[PDB]
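**Q** Below: one structure in structure tokens.
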Number of protein chains: 2
Amino acid sequence: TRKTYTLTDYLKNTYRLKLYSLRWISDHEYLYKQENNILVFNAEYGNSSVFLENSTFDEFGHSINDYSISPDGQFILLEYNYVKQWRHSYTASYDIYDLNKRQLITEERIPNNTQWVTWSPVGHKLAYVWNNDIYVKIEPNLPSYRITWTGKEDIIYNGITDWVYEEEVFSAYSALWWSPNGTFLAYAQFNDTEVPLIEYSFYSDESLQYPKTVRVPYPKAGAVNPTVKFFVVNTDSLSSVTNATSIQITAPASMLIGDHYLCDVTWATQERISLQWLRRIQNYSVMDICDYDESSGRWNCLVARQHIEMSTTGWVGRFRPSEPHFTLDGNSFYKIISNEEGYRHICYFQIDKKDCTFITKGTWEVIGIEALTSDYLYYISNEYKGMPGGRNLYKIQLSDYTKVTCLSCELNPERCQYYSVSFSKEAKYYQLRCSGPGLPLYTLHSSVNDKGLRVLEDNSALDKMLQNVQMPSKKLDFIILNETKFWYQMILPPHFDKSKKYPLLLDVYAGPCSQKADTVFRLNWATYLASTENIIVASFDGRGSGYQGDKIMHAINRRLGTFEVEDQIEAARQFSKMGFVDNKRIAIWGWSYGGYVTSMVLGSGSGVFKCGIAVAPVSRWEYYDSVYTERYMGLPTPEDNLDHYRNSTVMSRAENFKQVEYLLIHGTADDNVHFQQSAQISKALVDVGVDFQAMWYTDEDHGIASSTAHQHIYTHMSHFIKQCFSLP
Amino acid sequence: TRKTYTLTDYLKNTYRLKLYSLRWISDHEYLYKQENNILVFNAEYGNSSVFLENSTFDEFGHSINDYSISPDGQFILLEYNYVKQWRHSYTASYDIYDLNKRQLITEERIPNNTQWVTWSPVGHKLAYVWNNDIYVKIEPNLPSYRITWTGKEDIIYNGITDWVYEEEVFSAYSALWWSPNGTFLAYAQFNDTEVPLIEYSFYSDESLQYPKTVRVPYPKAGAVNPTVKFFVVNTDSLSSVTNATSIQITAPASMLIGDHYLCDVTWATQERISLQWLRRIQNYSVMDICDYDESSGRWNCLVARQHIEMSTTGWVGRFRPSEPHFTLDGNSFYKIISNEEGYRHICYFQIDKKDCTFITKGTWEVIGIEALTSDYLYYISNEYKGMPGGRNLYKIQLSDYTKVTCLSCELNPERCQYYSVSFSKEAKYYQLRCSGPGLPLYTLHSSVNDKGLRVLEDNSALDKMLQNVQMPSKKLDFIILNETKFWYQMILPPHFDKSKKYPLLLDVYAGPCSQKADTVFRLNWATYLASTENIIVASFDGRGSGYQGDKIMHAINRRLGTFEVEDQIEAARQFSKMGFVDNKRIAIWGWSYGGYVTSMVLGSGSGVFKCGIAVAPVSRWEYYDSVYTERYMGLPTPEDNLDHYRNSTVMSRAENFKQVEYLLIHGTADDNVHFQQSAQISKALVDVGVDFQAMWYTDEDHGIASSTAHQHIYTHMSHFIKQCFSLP
Ligand SMILES: CC#CCn1c(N2CCC[C@@H](N)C2)nc2c1c(=O)n(Cc1nc(C)c3ccccc3n1)c1nccn21
Ligand SMILES: CC#CCn1c(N2CCC[C@@H](N)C2)nc2c1c(=O)n(Cc1nc(C)c3ccccc3n1)c1nccn21
Ligand SMILES: *[C@@H]1O[C@H](CO)[C@@H](O[C@@H]2O[C@H](CO)[C@@H](O)[C@H](O)[C@H]2NC(C)=O)[C@H](O)[C@H]1NC(C)=O
Ligand SMILES: *[C@@H]1O[C@H](CO)[C@@H](O[C@@H]2O[C@H](CO)[C@@H](O)[C@H](O)[C@H]2NC(C)=O)[C@H](O)[C@H]1NC(C)=O
Ligand SMILES: *[C@@H]1O[C@H](CO)[C@@H](O[C@@H]2O[C@H](CO)[C@@H](O)[C@H](O)[C@H]2NC(C)=O)[C@H](O)[C@H]1NC(C)=O
Ligand SMILES: *[C@@H]1O[C@H](CO)[C@@H](O[C@@H]2O[C@H](CO)[C@@H](O)[C@H](O)[C@H]2NC(C)=O)[C@H](O)[C@H]1NC(C)=O
Ligand SMILES: *[C@@H]1O[C@H](CO)[C@@H](O[C@@H]2O[C@H](CO)[C@@H](O)[C@H](O)[C@H]2NC(C)=O)[C@H](O)[C@H]1NC(C)=O
Ligand SMILES: *[C@@H]1O[C@H](CO)[C@@H](O[C@@H]2O[C@H](CO)[C@@H](O)[C@H](O)[C@H]2NC(C)=O)[C@H](O)[C@H]1NC(C)=O
Ligand SMILES: *[C@@H]1O[C@H](CO)[C@@H](O[C@@H]2O[C@H](CO)[C@@H](O)[C@H](O)[C@H]2NC(C)=O)[C@H](O)[C@H]1NC(C)=O
Ligand SMILES: *[C@@H]1O[C@H](CO)[C@@H](O)[C@H](O)[C@H]1NC(C)=O
Ligand SMILES: *[C@@H]1O[C@H](CO)[C@@H](O)[C@H](O)[C@H]1NC(C)=O
Ligand SMILES: *[C@@H]1O[C@H](CO)[C@@H](O)[C@H](O)[C@H]1NC(C)=O
Ligand SMILES: *[C@@H]1O[C@H](CO)[C@@H](O)[C@H](O)[C@H]1NC(C)=O
Ligand SMILES: *[C@@H]1O[C@H](CO)[C@@H](O)[C@H](O)[C@H]1NC(C)=O
Ligand code: NA
């Protein structure tokens, strides 16, 4: 009898998915790591050479975390002493290696405790942030030029984001943007002077006698937000003037009237930059298009080139206004925007005309614009077979919009329905990355003729291993509720028999723009639960879910903890109606927003669920950050939406927890969803005399991602689910 | 059939022990609160009068927490707006009511947020501490005289203790000592300038958007300690025009050479004060005897009047050097000290003579000196029947030490083997309080011929209630380890059958000078476990336990987490071999030091225990306070005892928990045993891949004593023990 996919298989990564991570260095070459060696590949022929031997840094004295080759291929930036901070941020030591001289640069070194470093996009200039100030090095062995003198720990951030901008706005620590040829360096400055601090203990190693108090400027819903300014400096002037001026680009008057955010920075040309600003009430955004004025040395943003993007039904963008993709001359751009029917499509703008032209349309959505050439625009969408959980690459002819080719749809339709893509520097080649429903498949293609050059990684080694395992299957389908299709997925036990009643676990995210029903192949906890424990693991995309238009996505506008919660309860009722579910053994679990939804469901008094697990849940919207929370909730004030902020807490439902078995889990060093959120849930349960199970994870953050904690959490949860379902 | 004593009975206090809390006001009368009225009783006859009617403050407008009648009976101090701080500390507002003119005093009121207040021992003067400074009121309606001007929150404490002195030295917030007739006011000043802060989050009500960080000067083992100064002010020479002069009494040279503590303050006469000082290495203490010099207005401590108390086997005193009991003229005193055999007995000292004479001797110990007259000294000891867990009142004739009379031994030997006593002002009367093995019994006695005047409270109502309940029994006995007798107790289920095998729970404290095997009657969680669940609840006093001499008590000197842990394992091993114990179902639990011992036992690899629960455990001695830890452990330095501090952690034993079921519980706002201690245990268990159960209690302190958290913790622990023992 074939073995099943066990918890130890999941925890020890016995069945490993192979990836094919390449780094394009030009229009026809990419770097790839094979046995610690960095190889350089010719995309056209597939032949390779050793770019940098695995022995090169044996006597370096430090474990090299990562590398970055300069665009001109003359130098390599070596990253070591990697100290992780938030989701994207970290600090590190850096050394530069001269590839021609085959020697390490020992003079004018990048200082220790550097926050961020980036090469210019052409050549080998460097911009780095140290002690919250910006520095530029024209040459790697030459002294740096200081750009800002205002940097102040937890107060003034130059060229790096504060906590909330990193997590919720830029999805990056960097707040610097080199112009295309590296002449200009644009950057943002954040001022957190009056932003309140979240404070929590950090225990550290057992040797630390007194716990440390971590203090982070973090605006919770309705609190004082950071303020922002934007500047551009001419880096070519640095060696000629003692102190090059950083020219400020001010936000438009429509933004200056109140609290706002800088939400996008995109260079259009060597002398034209676009900025998108967003009001604190995130249903109004403005794009400014600013030109360098050679005579005054200033940047001017013509009101005739200003573009407004607003929403009457919700917020702007999926998580923020989309980025523009400029034509070469910078006179027009393409941008994903919500059309009249509420579907996200590509609109084509002239920089000085306010009405744009939709180039795509239909009851499906464009996910992202991937590449733009003089002849074609390449994008990913879920158009294929009307499956919102599928992803394919398309090519649209710019001279004729009726000419739209699906590049990936028919390559392997049974195996591959979810693609991402990586184009070479001037889109001469593309790597397709198929991630499901079959095993991931990595392929290389030439853009000149859309022909498949070769298979880079087909996961044949894993396919051979999986043949000896009783793997679960995955069903992706939909149910019709109020004449609307709502998609779901089920991870089904091997030898699934519709005449048997199986215990069911509802795996929840359900946040705005979430998508838990898709065609991706995964080897995860659900794989073990279905394979070894014979539990069906189901997910459902209800109201508030993404990629299906604004009628569905904006259904929870100003009303988090309502329809998306009710729809999970209804999903379990619908799954019961299917006949293969044991109604006495329905559980629910989720992490982060999924933990908030799980807790709201367990506290609903629905009687549908026996038990559930909430990991790092939000419990009260006033505890979560301003940028995310307010996007959907507005402000927690009597004039705005306070009544709903107060009505949508987990704590108010404490009495209903007497009806369920609950396991509450949270990392003590969670900088994102503060441990406070679970500490308030537990106190409310204690106050009404509800027994429940709890687990804190010392010094673990939002991901509970350390090797040991990850294994511990999944082991603890597996015992809990098995006990709930009376499984030995 | 009759009911058992249930978990709800314990949690809802269905069966209440009645008390008889009186307050002696003279040599012949006492105050007693009855039906919210305050009565005054004549001790000779038992007749009473209403002192204060419960209706007097019906229009007060504030809920009165407590009352304090001035020694002359003219005024009543009304305590309200009580806000608890640590174990003894709190702030409150105060009003004074004139009992003669039947009016509240509205002039010169004691301020709000007052930290401590006390009447003089005679008359009606008041001394109070507000904002860390001392104030004196000669008359309740008159303006206060400010005594100190140096008081500073968390830095300078005048007349109040800091965290460590409150918890570990004085067992009180007060650091004020009035002279016998109220002429002088002695006080200590603590300086915490360089003492590190323990910091932890406090979540508060759900309405608090950002958690607060509590910061308390708290010296962990080996850290910088507070410094102390001692002063005496004459309250009879205070001026409205001039600032009060405080006369400092400096510590002897033997103390000033290094870190030290003030550990006792005891007035001998109107003009003589005794002070005891302890070195930071707590095996050397010095008493100074200081006399007021009318001529110079100074306090002089003659070197010929110094008394050294040292220990070669351990620390000095049970938890600190004992208090002296001075004679009427103050020329001699009686003090409990460890004799040459290591047994604590009463020694008689002359103020100017080095050698003291022991007035009691034997293989038993004096617990406390209770009263002293020119003819007799009254004391509590465990002499009777050689039972260290029993307590009786004795008197010793001062003119003939061979004449020792037991005053409580024979009153009711079957019901009463554990007494405490309260004597009237000049020991003319005494109240005996019997607390077991039977129901508590309160009686009143006259000293002249030791007449048993009357029964004050006999708990006959509770006896009637308990007749309809299947109550457990208690067995108190001993086992012999290495020719030494060590006592244990077992709470046995009702209808105990020695032919049946019962699961056993070992209830542990086991700290230095602990005593868990005694004759006290208790209605607690163990009562329910035995009565309803049929579990034997055992406790054992092994090496390090108290009241049995230093050979046993000092066995753990410099070696915490050694013999006291081994001895708990040995006792359970011995109990496991008894025919009435199920060796497959032995559990262990404890709180605080008991949580440390439980965890050390569970991590020992003994294999004796199936499961256990640690509540607020110490996990590493370097995390606990200096005063308690160093008393037993010395300093955590390589030259002193660092190796043993490092070898005695729970964390080092994490791998051994693989074979046990462990439940770890801790309050997040524990200012005493910081949450950090359990946070380090859980991280060590996660690091070795050991599954365990956990529960944090939001905002609960060391006591986890709020009504809802108390019910929740005992509910959660009951489920855990029942699951461990396969009990439905
Ligand atoms: C409170 C909120 C929110 C919402 N959120 C967002 N937002 C946008 C980005 C910035 C973020 N601050 C807010 N991205 C989200 C979510 C969300 O809750 N999940 C669920 C989830 N599930 C699992 C198993 C997780 C496992 C480990 C760590 C996090 C996990 N999180 C999620 N899964 C994939 C993406 N994301
Ligand atoms: C860490 C340490 C120590 C030692 N400690 C001391 N010391 C002397 C006084 C000052 C204190 N800081 C140190 N008195 C102690 C202990 C101790 O651990 N217990 C056990 C225990 N049990 C139960 C059910 C408890 C229930 C709630 C709260 C505390 C509990 N504590 C104990 N019981 C009665 C007295 N005491
Ligand atoms: C991939 O193969 C091609 C063809 O062999 C290499 O192209 C160059 O071809 C010239 C002939 O004019 C040879 O002299 C060289 O060996 C090649 N140039 C360089 C700069 O290496 C090509 O370089 C190969 N690429 C890799 C990454 O190995
Ligand atoms: C960051 O923002 C703070 C205000 O939150 C600015 O601080 C003020 O600076 C002015 C000088 O122009 C002072 O008069 C005020 O006393 C300051 N206010 C506070 C609340 O500190 C600060 O100047 C800004 N810093 C930068 C570099 O923009
Ligand atoms: C470079 O120029 C900047 C911009 O004028 C200087 O920054 C000013 O510095 C002084 C204090 O020394 C203050 O008057 C201003 O508030 C600063 N403005 C900003 C935007 O920082 C900076 O000090 C100059 N550097 C050198 C080396 O002269
Ligand atoms: C990259 O772009 C910048 C901006 O267009 C170029 O700098 C300009 O060069 C032109 C000549 O072609 C002059 O008219 C201007 O004085 C320059 N402007 C500034 C602001 O420096 C720059 O030459 C380009 N760099 C490279 C290496 O091609
Ligand atoms: C104790 O606090 C109370 C309340 O803050 C003070 O009592 C009066 O209280 C009213 C409102 O309850 C206020 O308008 C006044 O400021 C108070 N004044 C007087 C003269 O009573 C009170 O003063 C405080 N007690 C002391 C002794 O300072
Ligand atoms: C309490 O004791 C103090 C100190 O012995 C007494 O004060 C002394 O009283 C006599 C008067 O009979 C004077 O000769 C001394 O000068 C006083 N000494 C000081 C230090 O003030 C006082 O008699 C007693 N007070 C009460 C109220 O009984
Ligand atoms: C008080 O206890 C200390 C620590 O045990 C005793 O210290 C001595 O000094 C160190 C310990 O850190 C060792 O070098 C010696 O072995 C100890 N000296 C001896 C045993 O003579 C100190 O002696 C104790 N004091 C008393 C009065 O017994
Ligand atoms: C980084 O720190 C180390 C040791 O603390 C030092 O030897 C080295 O010079 C530092 N590097 C730079 C670039 O300052
Ligand atoms: C933005 O949202 C607020 C709150 O719903 C609303 O009052 C305002 O009219 C909105 N703007 C648009 C363009 O709908
Ligand atoms: C008790 O009775 C005596 C007389 O027998 C009386 O003088 C005394 O004041 C009474 N005491 C109380 C407290 O009522
Ligand atoms: C408290 O102690 C510090 C040294 O830690 C000293 O500088 C300061 O003067 C002291 N304050 C008082 C009032 O004694
Ligand atoms: C008393 O002492 C304080 C603090 O030193 C001072 O500020 C105040 O003026 C003094 N009062 C008199 C009457 O000397
Ligand atoms: Na009697």
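Count begins at 1; order follows the chain as displayed.
For this deposited structure, the header notes the method as X-ray crystallography, 1.8 Å.
Backbone N, Cα and C define each Cβ position, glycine as well.
The active site, charge relay system annotation in Swiss-Prot covers A:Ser592, A:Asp670, A:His702. Quoted from Swiss-Prot, the note on the mutagenesis of A:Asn47 to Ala (Swiss-Prot position 85) is: Does not inhibit dipeptidyl peptidase activity, interaction with ADA and homodimer formation. Among the sequence features in Swiss-Prot, the mutagenesis site A:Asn54 to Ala (Swiss-Prot position 92) is noted as follows: Does not inhibit dipeptidyl peptidase activity, interaction with ADA and homodimer formation. Listed in Swiss-Prot as a mutagenesis experiment, A:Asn112 to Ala (Swiss-Prot position 150) is described as follows: Does not inhibit dipeptidyl peptidase activity, interaction with ADA and homodimer formation. Record note (Swiss-Prot) on the mutagenesis of A:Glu167 to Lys (Swiss-Prot position 205): Inhibits dipeptidyl peptidase activity. Swiss-Prot lists A:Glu168 to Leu (Swiss-Prot position 206) among its mutagenesis entries, and the accompanying note reads: Inhibits dipeptidyl peptidase activity. According to Swiss-Prot, the mutagenesis experiment A:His712 to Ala (Swiss-Prot position 750) carries this note: Inhibits weakly homodimerization and dipeptidyl peptidase activity. Experimental mutagenesis at this site is recorded by Swiss-Prot as A:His712 to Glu (Swiss-Prot position 750), annotated: Inhibits strongly homodimerization, dipeptidyl peptidase activity, interaction with CARD11 and T-cell costimulation activity.
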**Q** Could you list the residues of the same chain, at least six apart in sequence, whose Cβ is under 8 A from the Cβ of A:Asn47 (mutagenesis position)?
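**A** Expected: A:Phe41.
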**Q** Could you say which of the recorded positions A:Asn54, A:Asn112, A:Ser592 has its Cβ with the most other Cβ atoms inside 10 Å?
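**A** Within the set of recorded positions, the most crowded position is A:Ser592.
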**Q** Which of these recorded positions, A:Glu167, A:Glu168, A:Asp670, A:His702, A:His712, are close to chain B by Cβ (under 8 Å)?
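**A** Among the recorded positions A:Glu167, A:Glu168, A:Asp670, A:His702, A:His712, the ones whose Cβ sits under 8 Å from a Cβ of chain B are A:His712.
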**Q** Tell me, by DSSP, whether A:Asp670 (active site, charge relay system) is helix, strand or coil?
**A** coil
**Q** Test of understanding: give the count of other CB atoms lying within 10 angstroms of the CB of A:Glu168 (mutagenesis position).
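**A** There are 21 of them.
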**Q** Just checking the recorded positions A:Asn112, A:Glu167, A:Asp670, A:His712: which sit within 10 A of A:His702 (active site, charge relay system), CA to CA?
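**A** Those near A:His702 (active site, charge relay system) - Cα within 10 Å - are A:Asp670, in sequence order.
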**Q** So which of the mutagenesis positions A:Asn54, A:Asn112, A:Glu167 sit close to ligand 1, that is, with a CB under 6 Å from an atom of it?
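**A** Passing the 6 Å Cβ check against ligand 1: A:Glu167.
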**Q** Determine the most Cβ-crowded residue among the recorded positions A:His702, A:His712, using a 10 Å radius around each Cβ and all protein chains in the structure.
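**A** Top count of Cβ atoms within 10 Å goes to A:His712.
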**Q** Would you mind reading off the Cα separation of A:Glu168 (mutagenesis position) from A:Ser592 (active site, charge relay system), to the nearest angstrom?
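**A** So the alpha carbons of A:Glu168 (mutagenesis position) and A:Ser592 (active site, charge relay system) sit roughly 14 Å from each other.
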**Q** From the Cα of A:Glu167 (mutagenesis position) across to the Cα of A:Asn112 (mutagenesis position), what is the distance in angstrom?
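**A** If we compare the Cα positions of A:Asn112 (mutagenesis position) and A:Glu167 (mutagenesis position), the gap is 25 Å.
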**Q** Hey, how far is A:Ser592 (active site, charge relay system) from A:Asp670 (active site, charge relay system), Cα to Cα, in Å?
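**A** Distance between the two Cα atoms comes out at 11 Å.
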**Q** Do me a favour and check the Cα-Cα span between A:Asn54 (mutagenesis position) and A:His712 (mutagenesis position); whole Å is fine.
**A** 35
**Q** Got a sec? Which of A:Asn47, A:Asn112, A:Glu167, A:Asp670, A:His712, the recorded positions, have CB under 6 Å of any ligand 10 atom?
**A** A:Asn112
**Q** Over all shown protein chains, what is the count of other CB atoms within 10 A of the CB belonging to A:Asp670 (active site, charge relay system)?
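**A** The Cβ of A:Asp670 (active site, charge relay system) has 22 Cβ neighbours within 10 Å.
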**Q** In angstrom units, rounded to an integer, how far apart are the Cα atoms of A:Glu167 (mutagenesis position) and A:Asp670 (active site, charge relay system)?
**A** 13
